[PDB]
Structures are given as C-alpha cells and as structure tokens.
Amino acid sequence: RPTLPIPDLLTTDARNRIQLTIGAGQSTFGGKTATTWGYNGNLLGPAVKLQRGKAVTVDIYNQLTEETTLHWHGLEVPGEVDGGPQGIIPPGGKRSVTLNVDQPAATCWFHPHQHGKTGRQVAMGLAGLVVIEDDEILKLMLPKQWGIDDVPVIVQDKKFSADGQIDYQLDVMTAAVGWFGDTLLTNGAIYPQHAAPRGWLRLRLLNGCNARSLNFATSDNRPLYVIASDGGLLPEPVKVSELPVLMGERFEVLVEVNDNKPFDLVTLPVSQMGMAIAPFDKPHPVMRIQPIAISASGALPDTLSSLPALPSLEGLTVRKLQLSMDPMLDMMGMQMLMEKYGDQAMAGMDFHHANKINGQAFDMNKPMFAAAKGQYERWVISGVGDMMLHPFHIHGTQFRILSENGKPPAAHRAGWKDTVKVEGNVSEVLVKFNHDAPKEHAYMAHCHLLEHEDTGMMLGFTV
Ligand SMILES: [Cu+2]
Ligand SMILES: [Cu+2]
C-alpha cells in the first residue's frame, strides 16, 4: 500500500504571510493519469496552522483559467474574508485576506465556493485543512506529532471515465441525489497505510465528499474515542463503536495502536439514497494502520474542556429555514438513479434552480435576512417534504445543536458544530455571529450536499 499522504503543516513567514497557489496538475489513480486541481500542489492542499488571538495574512493566487473563491469552513471571521461566492478571485489573479483568529482550537478546512460550481471544483481536487490551536489544548498532551501520531484523514469518493479523467457532472440525477462515485480516496490516495507508534493515534477525520455520508469504524471493533467536533473539543472523550460523519463535518478521535496488530479504519454502509452501491454495500477500507513498536507519548485525558451551558430559549429570535426540492426534479432524479442502479440504490433506505430555501433558489444579489450580531438566535431547519440528506451548514459561526433531525443530539454531537443533519425532519440550532457580513460579502447558510447547494439550496444573510 502507498503511505498515507501527509499535508504540509503551514505557518506564517516573517512578513506574517501564508501563500496558497490554486492550480491544475496531474494525479494518478490506479496507474491512470487524471487532471486534478490542488492548493500548493496537484491535489487537495496543505494544513494551515492558526493560533487563537493572532492574525495571519493569506495570499491566494488563482492559477486556474476559471474563477474560484476560497472559503474557510468553520472559521468565525467577517464576511469580507469568508470566501463565499462573492469572494471572486479572477483567473491569474491574487486575493489577500487577513484572518484574525478568535475561536477555540479545532480542525476546520477550506475549499472553493464558486457560485453554481462548488461541487465541480471540490470534485476536481480542491480542499485543504485548518489546524487552530489555543493555549488550552496544548496543556492536554494529546498526540501531537503531525504526520506520525496526529494525522488528518480526508476521505472523499470520485468516479472516473474510461479515459482516466474525473467524471463530474451536475445533471438532473446529481442535482437530486448528489455526485458520488465508486472509488474512495484518503488524503488523495487509494487505500493507503499509515505507520503509527504504539499508544494513542489521533485522527482528524474530514468527510470531504460532495454528497456521500460516511460512518467510520475499525476492522477489529476497537473503539474510537471522540475528542472533538467541527468547532473544537468536547468536554470529555466520548467512546463510540461507529462514527457517522456528514459531508463537510470533522471529528477528531483517538484510537489505540498495539504492537503486531495492523487494523483498518473502515466506513460502514450508510442509509442514504445511492450510497450503498457496491463496493459501498459492505464495509469499505479507508486506510490500514500499521503499528510501530515505538512508544507514542500522547494521552487520552479524562477531561478535555468546558462547554458552556445552553442559554435560555425564551425571547430568542427564531428563524425558520424550510428546505425544499422541486417535486419534478426529485422524482426525475430519483427515477434516473433507480433506473441506473435498481433496488440497490435504496438499500437500507430547469434543475439549475430547482432546490430552494423558503421557496427561493439562491439569489446572490439578495440576502434573505439580516441576522443579529452578538446575540443567540434559534434557527429551525426543516427537510420535511423530501427524503434526501441535507447536512446543513451555516457560515460565520460554531453553534450548538438543540435538536438534530427530531431528537436531542448524540453526546459527541452536542458540542460545537457548524453542520446539522436534516433529513425528512426538523433540526434546531442555537447560533451566534460574532462578526460582520455586509450585503456585498454576505454569509451563506446552505446544504453541504454540494449539488443541492449549486442548484439553489443556499441563502445569503447579513450580520
Ligand atoms: Cu462553510
Ligand atoms: Cu440537500
């Protein structure tokens, strides 16, 4: 097996700048070359390291021949540097943004947000990571040797055409059910191995798929200890035997590594339309962990952090976000899926403006509301009316889930989150925006099933 690629961990130069170049190159998948896109390389991107209470400037060079944007998913930053679809970087141009980091330690990520084309640009290869640190987390003595016992694991599917190229299409089927493929990549590699020292291994898991939900576990049933969600540490580790991860979500987990017993991180079949087609009808390897008989120094602390109490609900502004899909797209897309794949597509289970929030397909020129700054709001997001999976993401914040798709959140999902599951039911989150976003650089709130976002299931909002 190839070794797990390790994204470079980037820090500022003396001018306090980090350089990101966006460009096209070549990757190989099963001995077949394919045009891919990457940040500082051919595919995926580096890990940008940030520190709470410090500012950094990122210089972003677009060397593609088409427009793109660079969005810092999970970052509490003003709209002007949020890199939403208004954050255009012209082909051959450069944009610089200053990130004033003011949130706890967490693993966030970054990716394009080009209007109507986010799914294609992610599918072509663009994604990177953000490692935020603070004073608190370093005192815990978690595993912390990047690329050895502290490793990012960005899991993504693709499909390829006969000629080896990435086979991306935004069409009536994928506008309904998402773009998904038959090949699983782990930091861009197919089923790599990672050599890890005896003791605890920390995995920073990212579901970077356009539309596929994942569910991590280990091949020999050793548990995973969840220590962090999208927005940072949980109050204490939560032991799980499986870990569902929606598109765009991150979790950090510790897993034990013992001498002489390799094991695989796997993903288990999920109950989402289209996603259990072989080989995803069975547990599927993500990577092999190869134990090395050197003692690892990291610890699994009994306590990690303090999560604040949930504030009173009475008197808060309620915002209702009703997701919907045009009944015609939904039917025609689901029909195409069933025709292509048959009953297995439900195992366990103009279109360009057909997906909507509050009866409107995304309108860049018109933010749907002004949210308040520095005050908690209760946002109620509903997917009643269809059966698709909508991981709903809100920019500019880390929120608390009050209700996730009609039930209190699981303990490892009860901390800081920037994504909440909406599927045929209703979720409620408690959200606060600490930063401004004017109409020219508004925040987005959208489904992170990218083909839904690109065909309308997004709104802009100001703060
Ligand atoms: Cu985001
Ligand atoms: Cu959706």
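Note that chain A is numbered according to Swiss-Prot, with residues 31-379, 403-516 shown in order.
Looking at the header, which is where the method is noted, we find X-ray crystallography, 1.4 Å.
Here the Cβ of each residue, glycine as well, is placed from N, Cα and C on the backbone.
Its Cβ placed at the centre, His143 (Cu cation 3 binding site) has 27 other Cβ atoms within 10 Å. As annotated by Swiss-Prot, Cu cation 3 binding site applies to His143, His448, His499, with the evidence given as experimental evidence.
DSSP assigns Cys500 (mutagenesis position) to a strand in the three-state reduction. Within 10 Å of the C-beta atom of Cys500 (mutagenesis position) sit 30 other C-beta atoms, taking all shown protein chains into account. Taken from Swiss-Prot, the feature Cu cation 4 binding site covers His443, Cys500, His505, and the record attributes it to experimental evidence.
Residues or ranges marked as domain 'Plastocyanin-like 1' in Swiss-Prot (evidence: sequence analysis): 55-165.
Residues or ranges marked as domain 'Plastocyanin-like 2' by Swiss-Prot: 227-292.
Here the residue is the original one, but Swiss-Prot notes a mutagenesis experiment at this spot, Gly304 to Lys: Retains 20% of cuprous oxidase activity. Increases oxidase activity with ABTS as substrate. Shows dramatic conformational changes in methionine-rich helix and the relative regulatory loop. Under the DSSP three-state reduction, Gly304 (mutagenesis position) is assigned to coil, being neither helix nor strand. For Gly304 (mutagenesis position), the same-chain residues lying six or more positions away in sequence with a CB closer than 8 A to its CB are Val207, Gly208, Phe210, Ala241, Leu367, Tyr371, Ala375.
Annotation of the published mutagenesis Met355 to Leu in Swiss-Prot: Almost loss of oxidase activity with 2,6-DMP as substrate. Loss of the copper tolerance phenotype; the original residue is retained in the structure shown. Of all the Cβ atoms in the protein chains shown, 27 others lie within 10 Å of the Cβ of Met355 (mutagenesis position).
DSSP gives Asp360 (mutagenesis position) a helix state. A 10 Å cutoff on Cβ-Cβ distances gives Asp360 (mutagenesis position) a total of 20 other Cβ atoms nearby, all chains included. Record note (Swiss-Prot), mutagenesis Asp360 to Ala: Strong decrease in oxidase activity with 2,6-DMP as substrate. Loss of the copper tolerance phenotype. The unchanged residue is displayed.
With a 10 A radius on its CB, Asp439 (mutagenesis position) counts 19 other CB atoms from all the protein chains. What Swiss-Prot notes for the published mutagenesis of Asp439 to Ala is this: Decrease in oxidase activity with 2,6-DMP as substrate.
Taking a C-beta cut-off of under 8 Å and a sequence gap of six or more, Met441 (mutagenesis position) has these contacts in its own chain: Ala206, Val207, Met303, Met355, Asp360, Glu476, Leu502, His505. Among the mutagenesis experiments that Swiss-Prot reports, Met441 to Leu is described with the note: Strong decrease in oxidase activity with 2,6-DMP as substrate. Affects copper incorporation into the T1 copper site.
Per Swiss-Prot, mutagenesis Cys500 to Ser is noted as: Loss of cuprous oxidase activity.
The secondary structure of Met355 (mutagenesis position), as reduced to three states from DSSP, is extended strand.
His448 (Cu cation 3 binding site) counts 27 other C-beta atoms within 10 Å of its own C-beta, drawing on all protein chains shown.
Separation across the 23-residue hole in the deposited chain, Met379 to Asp403, is 27 Å (Cα atoms). Comparing the Cα of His443 (Cu cation 4 binding site) with the Cα of every entry in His143, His499, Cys500, these being the recorded positions, the smallest distance points to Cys500. Close to ligand 1, meaning a Cβ under 6 Å from one of its atoms, is not one of the recorded positions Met355, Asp439, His499, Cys500, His505. Cα of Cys500 (mutagenesis position) to Cα of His143 (Cu cation 3 binding site): a span of 13 Å. Using DSSP to sort the residues of the domain 'Plastocyanin-like 1' (55-165) gives these counts of helix, strand and coil: 10 helix, 51 strand, 50 coil.
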